[PDB]
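Notes follow once the structure below has been shown.
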Amino acid sequence: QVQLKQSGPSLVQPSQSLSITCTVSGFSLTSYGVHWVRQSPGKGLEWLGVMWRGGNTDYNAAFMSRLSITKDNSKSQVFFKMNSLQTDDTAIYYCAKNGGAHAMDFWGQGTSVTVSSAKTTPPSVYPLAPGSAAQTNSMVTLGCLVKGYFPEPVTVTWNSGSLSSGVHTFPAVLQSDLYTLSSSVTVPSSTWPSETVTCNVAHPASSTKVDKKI
Amino acid sequence: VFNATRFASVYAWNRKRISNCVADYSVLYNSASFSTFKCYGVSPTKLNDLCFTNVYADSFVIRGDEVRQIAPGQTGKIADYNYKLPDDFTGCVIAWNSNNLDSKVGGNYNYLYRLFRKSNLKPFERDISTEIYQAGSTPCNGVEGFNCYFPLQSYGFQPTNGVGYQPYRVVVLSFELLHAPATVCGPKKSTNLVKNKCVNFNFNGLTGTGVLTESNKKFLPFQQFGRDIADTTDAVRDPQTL
Amino acid sequence: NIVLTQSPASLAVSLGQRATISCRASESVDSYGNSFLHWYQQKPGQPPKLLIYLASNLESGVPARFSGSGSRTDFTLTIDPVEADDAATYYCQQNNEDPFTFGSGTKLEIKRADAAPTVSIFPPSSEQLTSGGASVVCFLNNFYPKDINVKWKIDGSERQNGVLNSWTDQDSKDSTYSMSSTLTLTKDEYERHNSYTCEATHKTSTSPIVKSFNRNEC
Amino acid sequence: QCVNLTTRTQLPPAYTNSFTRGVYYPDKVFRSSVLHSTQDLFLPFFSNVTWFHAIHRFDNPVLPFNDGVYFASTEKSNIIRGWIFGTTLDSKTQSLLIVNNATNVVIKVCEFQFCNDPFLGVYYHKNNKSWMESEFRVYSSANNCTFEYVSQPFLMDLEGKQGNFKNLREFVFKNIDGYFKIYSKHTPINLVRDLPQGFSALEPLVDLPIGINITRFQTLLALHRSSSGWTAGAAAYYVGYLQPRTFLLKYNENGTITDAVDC
């Protein structure tokens, strides 16, 4: 129903500018002002700015001189003009619906902004299966290796998200123009090797979908 | 108002003016269908057989823990900025569940309520204005932003809410009785009929004790009871069929 | 410049107790009729979401355990009773004065009993060895507290160049910790020596976590 | 609206003498074959009452309602359409409006902003008559309504007829603790002059528990034209002021009041 996902940017380089467009769904753009935050650069959440109901913009002390918000009422789209991006500005930008007292009641998925001129690298998706000499206790441990991919975002799950209790996903490490991601799951012997288990990996940054049977 | 198709907000309630009719209030109190039925200053069973000048039914929705704010001698954001009742409010506040009635797929976020107002509302004062007011001495001059809060807040409506977070269809019955004619009353009990025996009676116009009989006496349909030469109780019109 | 000094950085509270996440502010108060802040909750695998606005109002969909209050400078978030599905990072938001900054974020953790980590090694598949790479992964999951140090030790010589750990914070429902240790090697390095061992030292586990495997065990 | 009629011929306020009219049942006490002495607002017998005409002379003045008013209407074309009651007859306070547009008897209490001259208009009264009403200029708007009543549908004779007076409609309006008691009586007649010399008791019509202060009143009249060049048919009404005097009520064997006596 409510969708506030971000799209638009193709390549974010350092000391350059590029616009980000956040989708507006579930409410009228002229009624609520889209808020902007980034994904915890070090300490907790940080504020970027807020757009008025068709008026002006407010920004943070650190991001006023670097970032700017532009409201397009003709296209019903919220633009976010970035300027003078550095290597430390790599983070996920989020949009939110305005509450009463400038709150953020609803949240979107956003987009992963990585400040680097490196070329796109596809993921080295391979399964982490137990060996022939591996032991078991009536349950098997399976994993998937998504290493050497760039840039963010990326999706990893098990059987398109069939299980959610025993599924665990690890955070992606911010390497030099690279990322390392992995996952793990605890399933019984009746589900593997008795049944087929497939790890679904999708890389929206490169639009690559690699499936590997364990 | 109790079976309304749509219930309005706490600040834009649908006020139904009841006048020139009868209505039983104990029929709903002992119905075992509504959750809350609390009257202030008078029991709901006592006012069932008492007339009033006017009766207003204010239909709106609030949460479980918010019903305490709508009462005499109680403060709150909804009680000060949306719907202020007087400290001597002698009315009633009826409420019942609404999760299986007003909910929809994904939740009903259409209800709203005001968090703040420039001034406190007077007793029985409705306000449907959405004017954006300023926090301090630096006004935003119109649109929202820069310490200019929007007056209305979104209302969460999910099926897995708690007992305090559950919305309730509230219907506040504000009663008033003044020197003006009492236009609102309640119905009476059933009727009986026994003839040829000295028995007590209470008809629509009078009461007393007498013997009920039948005869060929005429009576003007535009009258209720008759009197004799000495102004004594004489033949009367049946409140039922003529 | 509004810097919300949100303290403490984390909490070790057991089930059924009352957790206290404070949030200090400097500017400002008396906006309309209060000066409270908005509180949020971000899990390790979910974006943040609004729990309570202005620390004194009701919100549907969230459990009743979330409450709070606050003075003109110090604001308090109250979580009572602490259940087994509220392990996440909480924040506070300034709204009564520009900039609308946020706090540093307090990691509310469920104080469970100490436990040792598991051990399981995953040598590379036939496809990886055929291409030329050799990625070994040693998972240490279901442990408490977060104090864990994993070090790959090749039997010829300890390797600390291609090692890399991905430590996951305490999940919401799963009240234990999890970390994935990886090691990037080629087919020549994997075929160099026969036996390879995944070593690690945990605070709870008095005995060292040691599991050896051979290159032919696949 | 603010359109004043030009066909109104300025003539002095003629009056007549009621013989014994203005008597009604003062309460719901049924009696038969007795003389009931009681003090209530009745018209003194052989008293002077005004004479207003509604013809192509058209009187509709603002007359007082301090003590009590009695109505009598001799009509041959059914020109009467309703009455207006209030303190100042404007939207400053509540005003009781009674309307009879030959389809429904509407009785409402609002802040009616009455026009300079309320009336209803019958169009094309000469050729292709049809006796249809389409103009409704009783008031402009209304606010803060406290009472509303609408009768069942019907059809009143809108035929403008000539000859002698054939309809004698008499009403009484008083206030008792806000309970406005309205009376009515319709009987046929054959009259060519002022009010007839006879007797007739008026019965209760309705009881309106409104509770307003009334000091003035007006009367609705129907016009005809084939809004200043409008004329009226053939009808006249009378106004009599009530007084709290003692009167006897001669109830017959059937229980209806056939005669009365003044004090």
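Chain D is numbered as in Swiss-Prot, which gives 14-69, 78-247, 255-291 for the residues shown.
According to its header, this structure was worked out by electron microscopy, 4.3 Å.
Using the three backbone atoms N, Cα and C, a Cβ is placed for every residue, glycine included.
A mutagenesis experiment is reported in Swiss-Prot for this position, D:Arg190 to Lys, and the note states: Partial loss of biliverdin affinity. In three-state terms derived from DSSP, D:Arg190 (mutagenesis position) belongs to an extended strand segment.
Secondary structure at D:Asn234 (mutagenesis position), taken from DSSP and collapsed to helix, strand or coil, is coil. Sequence-distant neighbours of D:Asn234 (mutagenesis position) (same chain, 6+ residues apart, CB-CB distance under 8 A): D:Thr108, D:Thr114. Under the heading of mutagenesis, Swiss-Prot lists D:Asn234 to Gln and annotates it as follows: Increased resistance to neutralizing antibodies.
In sequence order, D:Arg78, D:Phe79, D:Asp80, D:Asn81, D:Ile100, D:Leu242, D:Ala260, D:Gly261, D:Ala263, D:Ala264, D:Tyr265 constitute the residues six or more apart from D:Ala67 (variant position) in its chain with CB-CB distances below 8 Å. One natural variant named in Swiss-Prot is D:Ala67 to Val, and its note says In strain: Eta/B.1.525, Omicron/BA.1.
For D:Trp152 to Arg, Swiss-Prot lists a natural variant annotated as follows: In strain: Omicron/BA.2.75. According to DSSP, D:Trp152 (variant position) sits in a coil region rather than a helix or strand.
Quoted from Swiss-Prot for the published natural variant D:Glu154 to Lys: In strain: Kappa/B.1.617.1. When Cβ atoms from all protein chains are considered, those within 10 Å of D:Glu154 (variant position) total 18, not counting its own.
Record note (Swiss-Prot), natural variant D:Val213 to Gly: In strain: Omicron/BA.2, Omicron/BA.2.12.1, Omicron/BA.2.75, Omicron/BA.4, Omicron/BA.5, Omicron/BQ.1.1. The unchanged residue is displayed. Secondary structure at D:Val213 (variant position), taken from DSSP and collapsed to helix, strand or coil, is coil. Around D:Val213 (variant position), a 10 Å sphere centred on its CB holds 8 further CB atoms from the protein chains shown.
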Packing count at D:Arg190 (mutagenesis position) (other Cβ atoms within 10 Å of its Cβ): 17
Structural state of D:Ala67 (variant position), classified by DSSP into three states: strand
Protein Cβ atoms within 10 Å of D:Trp152 (variant position), excluding its own: 17
Inter-residue C-alpha distance, D:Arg190 (mutagenesis position) and D:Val213 (variant position) (nearest angstrom): 16
Alpha-carbon spacing, D:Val213 (variant position) to D:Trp152 (variant position), which is rounded to whole Å: 24
